[PDB]
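Notes to accompany the following structure.
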Amino acid sequence: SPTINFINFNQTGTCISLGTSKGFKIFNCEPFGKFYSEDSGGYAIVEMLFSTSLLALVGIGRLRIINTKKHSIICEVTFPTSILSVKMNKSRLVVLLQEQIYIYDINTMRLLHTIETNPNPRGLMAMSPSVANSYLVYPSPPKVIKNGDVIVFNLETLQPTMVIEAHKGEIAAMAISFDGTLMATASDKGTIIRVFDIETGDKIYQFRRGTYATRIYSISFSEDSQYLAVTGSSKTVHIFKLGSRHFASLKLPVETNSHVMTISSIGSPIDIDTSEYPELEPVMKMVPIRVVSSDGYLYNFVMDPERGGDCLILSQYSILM
C-alpha cells in the first residue's frame, strides 16, 4: 500500500491535491470524482492554480510544471538546495529555499527579484491569491528579543512594505485571506493566535487555543473571511469566528491514528435538511467543513453559525481507492 507525503487544497477549496510515493492524484469536493493521476515516480510538493490544468510538481529524490489537459511540459528550472513549499496565484510564481526565496511571473516565467532570507528550516510562508492586493509575508528571525518578526512584501511592486512584531518566538503557521486583507500567524507554543490587517498592521483579533502548548500544523481562512480553522497534533480542529475562546469544536473519530497531519478549509454556506441528519423546520443554513488527513481519509462536517459547539459528522470517503 502506498504512503502519502503532501496534502493541500486549491485557492478556493474545490479540489484536493496530493503527491504519493508512487504518483500524484487530484480530486474534486462537491461532485466527488477522479480527474487525473499519474504513476510516474515519487514526489514531494504538489500545488495547483485555480484549476486551469496547471500543476506544480517536485520530485521526492528541481521544479517541473505540467499541463494535465495537454500532457506536456511548459517549462522547467533548477535550484541549488532542496525545495520546501510554494503556493500559486494568477499573476506570480513564488518558490522558497532554506535561505533563499525566488519570484517569477506565471505567464512569461522570467525571474523578477531575489530575496536572501534567514534560515527557515520549517519553511512557512503566506501569499495572497488576488492580483489587486497581492501580498506575501515570510518570517524574519535573527541570524543565530524580537523573534516573531514578519516582512510584508508586495509582488506587484517588488518592494517591502512594513514590518510587524507578531509573536515572541519562532513562526509556526501562516495564512492569508482570499481578498488579501487579513493575515494570521502561529507561534511555536500555539497558545496565542493573532490575525492582523495587512495594510495598517494593526492587530484586530487575539485568540487563545487550548490550555497546554501543542504544535500547530496549518491554518486556513474562509472565502468570506468570517471563520478561521486551526489544526494541531491534538487531533482536534478548532474554529474561531472573525465576525478569546473557540467558537465550535471539531473532533476526528477515535480510530484515526493520532500522529497525523490534517488540512482543513472552509467553503461557501449551504442549506441542508434536518430530516435525514439527526442534528438534535425543514431547512436552516449550514456551513460545510472539509478535513483531509494524511492517514488517507476525507471527512464532511456541518457548522451551526449561531449555536457553535460540537459539529456533527456527515460522511467520510476514503482516498487512494
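Numbers in chain A track Swiss-Prot; the residues on display, in order, are 5-65, 74-156, 222-320, 409-445, 459-499.
If you check the header, you will see the structure was determined by electron microscopy, 4.8 Å.
Note that Cβ sites are derived from N, Cα and C of the backbone, with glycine treated the same way.
For reference, Swiss-Prot has these:
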- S264 to A: Impairs membrane-association (MUTAGEN)
- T268 to A: Impairs membrane-association (MUTAGEN)
- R271 to A: Impairs membrane-association (MUTAGEN)
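This view paints the features noted in Swiss-Prot onto the structure.
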residue: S264; record: mutagenesis position; Cβ neighbours (10 Å): 21
residue: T268; record: mutagenesis position; Cβ neighbours (10 Å): 16
residue: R271; record: mutagenesis position; Cβ neighbours (10 Å): 18
Fill in the CA-CA distance, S264 (mutagenesis position) to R271 (mutagenesis position), as an integer in Å.
9
Note the 88 unmodelled residues between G320 and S409, then tell me the distance between their CA atoms, whole Å.
13
To the nearest Å, Cα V156 and Cα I222, with 65 residues unmodelled between, lie apart by 12
With 13 residues left unmodelled between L445 and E459, could you check how far apart their Cα atoms sit, in whole angstrom?
12
